[PDB]
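Before I ask anything, here is the structure I am working with.
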Amino acid sequence: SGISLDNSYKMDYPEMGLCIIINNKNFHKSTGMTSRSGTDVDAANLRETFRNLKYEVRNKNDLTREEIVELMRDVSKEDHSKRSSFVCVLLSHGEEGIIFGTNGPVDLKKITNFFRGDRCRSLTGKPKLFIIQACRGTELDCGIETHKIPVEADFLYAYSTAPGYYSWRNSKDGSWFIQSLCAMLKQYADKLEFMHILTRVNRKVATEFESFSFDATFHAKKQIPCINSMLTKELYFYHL
Amino acid sequence: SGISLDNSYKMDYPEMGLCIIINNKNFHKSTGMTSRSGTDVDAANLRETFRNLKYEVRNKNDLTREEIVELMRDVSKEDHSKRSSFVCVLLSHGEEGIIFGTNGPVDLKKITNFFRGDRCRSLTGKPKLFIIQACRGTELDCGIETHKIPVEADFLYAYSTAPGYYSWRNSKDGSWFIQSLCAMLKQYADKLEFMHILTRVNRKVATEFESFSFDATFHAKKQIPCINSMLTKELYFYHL
Amino acid sequence: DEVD
Amino acid sequence: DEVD
Ligand code: NA
Ligand code: NA
């Protein structure tokens, strides 16, 4: 044959993979967590956006911390042999390292570990994407006017906000991070490598949103998402 | 004029910026921290690699936790108006969130905060790069055989290892992460966007290194670095 | 606008 | 090989 190169993840398996969207809007009264108004906008837009990329989307809504873990354990035991990648979107409350089911928290690690290269063989060496719209702490950004591969390899964490910070959601328009994520896939999935799309998403969230509140503490705050890439090749949502 | 586009950081200021390399090899006996054999290989290679990119490199060696903070506070009060970016390389021990000076620890946040867009104006909107060769915990990877912008925006954390994990260093060859980082700049800085270079660095560290130890616990372990990008544009080390 |  |  000719000279070959292997800098990109193989994305021409018969199927792109599963997109799991976990949309948690209403929380058990006993936890003291408010309903996450507007997250249905986020859920519908993701579904539509990942449909266009040819992912097999499964929306789940108002899952308990047990149903979250069981869903993920079940999904990690399916046979992904014919699938190119795996995407999982978590829409919910949280703290650093943690996402809330409707009745209490789940550590992100417990979820992701299900897909470690050694625990989910049919996904070994395929890109596993985790998109997290949740709080990562309580800080507010005031802005300024202008043994062959690691088990942990091949993950990409697309964080809505920086470590330790609040994540912003609009009750009519959806969450800043997700509006921008879907817009930028619409417009750039057939042109840009994923890392360059997230960078666009970063710039949009950072440049075009400023919170508005009657409460001095919460008014005029900003957000910058966090890309955590343990990927080992470049990731394009198209193939040749 | 013609149609313009602004998806890349402006890198044609008169100067590329400062590269601060903090190389900490010998630690006060009272801390109980072993000397980091081989880190001088890392220091020399970085220096040479960032020299080739036209950065003003300043190596500092065996800094105390007070001298680290004072160095950074001083460097953040210089006038970076004529500089394109800022790079800072930390070679040392650590835990999650923390790097050790020769006599005790420093929180990464205290260092980086000096350069928040609101505290270091002459670097606002320019890319601030932080390259960290240090431990992030104690786990071992066994592998598997195959208000206008956020103050926190425009940072890139290039982590040697994944969150919670050990970082590996070879006493003759240098640290896996840094050998690969410098190799991949040599070879790709005049062709690839930075994110795509780090992805290459990830794949190299993940594919070509496996620890070797007489101690069963430490033998045959792996590593995958962590890219944390809060960047808002793409970053090329050349200009047109 | 609300925080999650 | 050593850990830092
Ligand atoms: Na958000
Ligand atoms: Na290393």
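Don't overthink the numbers, they just go from 1 along the chain as shown.
According to its header, this structure was worked out by X-ray crystallography, 2.7 Å.
Cβ atoms are placed via backbone N, Cα and C, with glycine included.
Annotated active site per Swiss-Prot: B:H93, B:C135, in sequence order, evidence recorded as similarity to another entry. Swiss-Prot documents B:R169 to A (Swiss-Prot position 207) as a published mutagenesis change and attaches the note Abolished ADP-riboxanation by C.violaceum CopC.
Tell me what's around each of these sites.
Note on B:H93 (active site): other Cβ atoms within 10 Å of its Cβ, all shown chains, come to 22.
If you take the C-beta of B:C135 (active site) and look for same-chain residues 6 or more apart in sequence within under 8 angstroms, you find B:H93, B:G94, B:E95, B:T161, B:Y165, B:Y166, B:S167. Taken residue by residue with DSSP, B:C135 (active site) is part of neither helix nor strand, so it is coil.
Listed in sequence order, the residues of the same chain lying 6 or more apart from B:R169 (mutagenesis position) and placing their CB within less than 8 Å of its CB are B:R36, B:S37, B:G38, B:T39, B:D42, B:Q133, B:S175, B:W176. Under the DSSP three-state reduction, B:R169 (mutagenesis position) is assigned to strand.
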If you measure from the Cα of B:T146 to the Cα of B:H147, with 10 residues left unbuilt in between, what do you get in Å?
49
